[PDB]
4 protein chains.
Amino acid sequence: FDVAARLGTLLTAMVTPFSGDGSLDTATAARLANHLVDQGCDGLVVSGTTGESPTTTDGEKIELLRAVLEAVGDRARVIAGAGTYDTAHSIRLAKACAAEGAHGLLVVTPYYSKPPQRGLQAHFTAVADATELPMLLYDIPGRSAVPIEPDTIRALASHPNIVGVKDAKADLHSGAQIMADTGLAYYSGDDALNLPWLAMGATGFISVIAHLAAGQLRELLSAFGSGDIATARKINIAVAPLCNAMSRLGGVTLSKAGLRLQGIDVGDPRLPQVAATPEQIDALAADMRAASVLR
Amino acid sequence: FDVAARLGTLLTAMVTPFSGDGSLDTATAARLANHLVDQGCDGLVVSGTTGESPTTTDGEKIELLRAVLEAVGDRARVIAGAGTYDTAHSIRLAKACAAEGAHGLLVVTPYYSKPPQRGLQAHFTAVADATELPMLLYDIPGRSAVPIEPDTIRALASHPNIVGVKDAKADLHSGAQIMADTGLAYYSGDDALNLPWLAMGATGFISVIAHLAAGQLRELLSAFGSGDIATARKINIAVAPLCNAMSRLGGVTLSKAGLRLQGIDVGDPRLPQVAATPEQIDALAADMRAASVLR
Amino acid sequence: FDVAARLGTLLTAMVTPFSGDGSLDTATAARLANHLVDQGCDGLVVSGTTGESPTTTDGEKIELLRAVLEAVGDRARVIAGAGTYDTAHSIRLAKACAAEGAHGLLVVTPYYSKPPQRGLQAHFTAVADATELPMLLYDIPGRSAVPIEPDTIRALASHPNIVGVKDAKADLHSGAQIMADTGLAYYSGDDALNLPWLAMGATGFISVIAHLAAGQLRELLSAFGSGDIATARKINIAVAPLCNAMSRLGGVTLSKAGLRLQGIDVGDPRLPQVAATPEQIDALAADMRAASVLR
Amino acid sequence: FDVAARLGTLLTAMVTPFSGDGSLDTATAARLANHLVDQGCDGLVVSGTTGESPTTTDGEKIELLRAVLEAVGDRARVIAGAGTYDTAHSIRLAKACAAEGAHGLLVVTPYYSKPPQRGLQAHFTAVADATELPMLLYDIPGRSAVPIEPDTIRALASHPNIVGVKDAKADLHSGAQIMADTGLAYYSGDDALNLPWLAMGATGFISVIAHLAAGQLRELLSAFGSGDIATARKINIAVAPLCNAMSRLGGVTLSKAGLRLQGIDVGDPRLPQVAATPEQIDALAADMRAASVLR
Ligand SMILES: [Mg+2]
Ligand SMILES: [Mg+2]
Ligand SMILES: [Mg+2]
Ligand SMILES: [Mg+2]
Ligand SMILES: [Mg+2]
Ligand SMILES: [Mg+2]
Ligand SMILES: [Mg+2]
Ligand SMILES: [Mg+2]
Ligand SMILES: [Mg+2]
C-alpha cells in the first residue's frame, strides 16, 4: 500500500460552501476543489471538521462527495470524513461514502461522550470492518475530549484497513515511535506543526491553511523532501501568520473569510459557527498579506 | 418562576433502556421512570448524556419522551435533552419535545466544533426562542471542549426562557456569583460536587448515581435543606463509592451495569459506549454494597 | 489531638513586612499579627507562600517567627512554614522553628523538581520525624507541579505528627473521603473554595484575603457552624470581589497592596514578586469597596 | 556572537555525583565531565535541574563548577546553572559563577511563586545585568508553573547578554517565530523533541539522555546538519527508549542509575529525589540495550 500515492501528500480539509440561504452549494464546491488541486493539493478531505461535518446532513455529505469526485477525482484523491460519536451512524456513512467512490475514509475519535479506550477500539474496528477502503484515524483530543492512547493506536494498526493517523494531538515522540513500529502513515492535522511532523516522518499534511496557501505548502513539502531544510523553514515562517489567524478564528471561520478575501465566495458557516466580523476580516487580511497570499 | 416546582430538585439523567437486540425498550423505560420517582426523584431528564443522546435517533428520543411522560408526567417533571452541536437540529428537536409535552429543556454546549462565545450565545438564544418551555444551559467543558464563559451565561440569563444551569464545569466560585447576580437556578451536574453545589446555592441535582441511590440523595437534599449539614455530609460519604465507580466507568456504563446488579435490566450501551466487563462488575458491586444499595 | 484548638480555625498566611531598605520589619510584623488576631484570626502561618518564603533567609524566617510568637503567641496559634524542595533544608528549618516555639508546621509539596510519589512520601515522613510538632501537608500542584496523590496522603495520615492538609488542589470529593477515612483535618488553602470546603468537613481556613476581611471570614465560619448557611453564603458573596482580585494579582501583591490601602503599610514584595501597578491599585480598591473593607 | 562556538551544540545537563554519605564528589564529577566530552559533548551545564540544583548548596555549586572547569574547560564550554525563585540569590550565584570562570549562564524561570510576567522580566534583566556572561533563559512551565510568554521573551531578547533559550515548553511554532524575529538561539531542553527542534532551527541540545547516548546524539546533530534527515530520524528512533525511560523515572533517577549500569558510578540522588528500584533498573537496562548503550 503506497499511502502517498493512494491518499496524497498535500490535502486540504475543504470547507463546505453554502449559498446565501444556508443551503449546500455544490457548484462552488466543484470550483473550489479544482482551485485547490490546481494550486498544489493532490488530495482533498470532504466533510472533515473544517467542512462543518456537525451541521450538514448525511444527504448533503453524499451530494458534496459526489460533486467533488466528479470535479477532481480523476486527478486527486478524495477522502471522505465518515466518523461521528455514533458507531452505527459512522458505519452507515462509511458504507455510503464507499458506494459513491471515495478513495479513503477519515474517522475522528468519537467526541463528547468520552468512551473508554476499549470502546474507541471497538468503534474504529467496526468502521474499518464496514468497507474495503483505506482508513485514517483522526486523533484530536482538544476537540473530542479523549485521545486515542498510543496502545490503542497500536492495536488498531493490526487492522488491515487502518493505514494511518491524522494527528492533532501533537505527541510527536509517540507518533514517531508508532510510525517506526507499525508502519502507520502520519499526516499533520495541525498546520503549526507541519514542519516538525515532517521531521518525524509524516507523509504529508491534511491542512486548513492550504485553502489560502496551498502553493507554498507544496513548496515546503518539496523543499523538505529534497533535504533543503533551510528553505522549508523559510516557507514555514512565511505562512506562520496564517497559523496565527487560525488560532484566533478557528479553521471554519478563517477558511470561509480568507477564501472570500481571495475572490472565492463560499458563503458563511452554519450556526453555532459564525462568520468573521469586519474587524476579524481586517486582521485576517493583514496576516494574509504578510504571508504573500493576498495583494 | 418556581424552578424547584417546575423542574424539580432531584432529577436522574435517565438511561435509555435498550432490548437485547439493541432497540429502544420503552416498556422498561416506563418501569424505570416509575422506579426512580418512587425512590425519591421529583423529575427526570430524558436523552441527556447518560441517556446516550449521541446514539439514539430523533424518533427514538420522542418515543422515549412520550413513554416517560405517560408513566410519570402527572407526578414528576420530565425534562427533555434537546441540544446538539447543530443549531438547526437543536431547534427541530426542541420543538418536537415541546410538541410532545416536555416540561422543560436541557441544552448542552455544542461539542467538538468549538464555536466562539458569540456563536454559543446565538445558538442558545435560537434554541430558547424556539419554544415556550423553560430551558437549562448545560455547561460541561470537559465533554464539549469549550465552556460557557461567565459573561456569556450572564448575557443569556436575561432570556425569559433560560432559567438555570446544569453545571459540570466545577467553577463553584463563578457559579455562586452568577446565582447571586442573575437569579439563575443551578443544578449540580457532577455527583462528586453535589454537596459543594448545595452549599453555594444550587437548587438540586441532575444526577447519574441517583439511578442506584436516589433514596439517599433525596435524604441528602432533605438533610441539607433542614440545616443538618453534618448528616448531609455523612450521606455524601455513604454514596461516595458510587461516585468513585462513576469516575472509573463513566455514567452510561455505571448506570446500566448497576441497575442490572439491582435487578432492573436496562440492556447494554450502544457503541462506542460499552458494557462493564466482569472485573468491572465485581468492583462496582463492591462499591454498591459499601453504599448500601446492593445485597 | 484537638486540631481546631491546637492549630486554629481562621488563620492568615501572613505577609512578611519589609522596611524601606528592604530588610525584615519585625515591628510591623508584630503590629500586623496583633491586628489580624484582633480582627478574628485565631492562628497565623508565618513564612507561607504569601509570606514570601522563596525570598527570605532562614534567619529572617526565624526572626519573624520569634516576633510573631512574642506578639500573639499567648492568644493565637503560630504555625511556621518549614518546607522546601530540599529535604535536608526542610529538616533544618523545621528543627529551628520548633526550637523557637512554633505551635505547628506547614510543609509544602517539594516544588519544581517533580519527585515521584515515593520521594514525596520519604520527604514528608522525614520532616515529620524531625520535631514533635503537629504538621500540615500543603497540597498545591498548581505551584509545585506535582500533587500529593490520594494514596500518598492516606499513607502519610498514619504518621502521628501529620495531622491535616492545607488544600489548594480543589479535589473536594477526594478530600471529603480522606477526612472521613483517616481523620486528617482539612484547611481551605484557596479562599474561593472556603465555603465548599466547610461543607465537605474542613476545620477552617488558611486564608490570604483574611489580611483584608478577617472579620467577615470569622462571621462566615460562625454562621456555617451554627447551621445558618444562608448567612454564610451571603458573606461569601460579599467577599467574592477579593477572591477575584487575588486571581488577578496573586496573594503576595494583593495582600501588600490591600493592607497599604487600609492604612497598614507592610512594604513591597521582593523580586521576582512585584508591587501592584497604579492601575492594579485602582482596580483592587474597587473590589475592596465592593467587599466593604475599604471606604 | 557565535552561539554554537561560545556555548556549544551538544551539552549534557550533567548530574552532580555524590559520595556514599551524600557529600559532593568532585573527583567523580571531573571524571564524568571528561567522559561526556570524550563521547561528543562540546559543552556541559553544571547545576541544572538534572544536576540537583534544589538540594546542593551555593558552596557545592561553586566547588563543582571549579572542578568541571579544571577538567574540561580548555576543550568544552562550561555553562553554570545560576537561577532560583529568589532574584537576589540568583544574582549572587551568577556573580560567583562568573568569578570562577564559567563560560555562560543558564537561568530557569522562577518556580513555585508564580510571579507575573513583568516580575519575570525584572528578574531575568537583573540577572543578565549582574555579569558579562552570555545567558540562556530556561523556559519550563511544566516545572516552574509559569511560562515565559512570547512577549516577555521578545522583550528580553534586546538585552545584550541574553542570547538564547533552553526550551522545555514545546511551543515549536512560537519558538520558530521568535528565532526568526530576534535571532535568539534555541536549545532543545526536552530530549523527546530534539529532532522537531532542529527542524524549527534550534542550535543544539541541552540533553539528559546524553549521559548515556551522547555519541548517538552527536551523530544525530551531524546527520541533520548535513541534510540527511532520514539518518537523523533513524538515530532519534534508536534512542527513543531512553526518552521513554526518562518519562518513567525523571532525569535525575534515570541518569544516575543508567551511568552506574554503564560502569560509571555517580552515587545516588538526594531526597526528595530517589534511587531507582531493582524493577526500575531492569526496565531501564532493557531500554538501554534497545538503544545500544548497554551490553
Ligand atoms: Mg446531523
Ligand atoms: Mg444521530
Ligand atoms: Mg418566545
Ligand atoms: Mg432568564
Ligand atoms: Mg533561600
Ligand atoms: Mg517523632
Ligand atoms: Mg496522622
Ligand atoms: Mg539551598
Ligand atoms: Mg540579546
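By Swiss-Prot numbering, chain A shows 6-300, in order.
This deposition comes from X-ray crystallography, 1.5 Å.
Including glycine, each Cβ sits where the backbone N, Cα and C put it.
Listed features, source Swiss-Prot:
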type	residues	note
ACT_SITE	A:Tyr143	active site, proton donor/acceptor
ACT_SITE	A:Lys171	active site, schiff-base intermediate with substrate
BINDING	A:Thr55, A:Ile211	pyruvate binding site
MUTAGEN	A:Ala204 to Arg	Exists as dimer in solution. Has similar activity to the wild-type enzyme. Slight decrease in affinity for substrates
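A:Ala204 (mutagenesis position) falls within a helix when secondary structure is assigned with DSSP. Reported as a whole number, the C-alpha separation between A:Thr55 (pyruvate binding site) and the residue listed as 'active site, proton donor/acceptor' equals 13 Å. Less than 8 angstroms from the CB of A:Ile211 (pyruvate binding site) sit A:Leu16, A:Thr17, A:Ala18, A:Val50, A:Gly53, A:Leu111, A:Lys171, A:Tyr192, A:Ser193, A:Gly194, each of them six or more residues away in the same chain. Cα-Cα distance from the residue listed as 'active site, proton donor/acceptor' to A:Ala204 (mutagenesis position): 20 Å (rounded to the nearest whole number).
Taken residue by residue with DSSP, A:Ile211 (pyruvate binding site) is part of a strand. Ranking the recorded positions A:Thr55, A:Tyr143 by how many Cβ atoms sit within 10 Å of each one's Cβ puts A:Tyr143 at the top. Neighbours of A:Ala204 (mutagenesis position), defined as other CB atoms within 10 A of its CB across all chains, total 27. Taken residue by residue with DSSP, A:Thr55 (pyruvate binding site) is part of neither helix nor strand, so it is coil. Less than 8 angstroms from a Cβ of chain D: among the recorded positions A:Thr55, A:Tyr143, A:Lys171, A:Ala204, A:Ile211, that describes A:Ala204.
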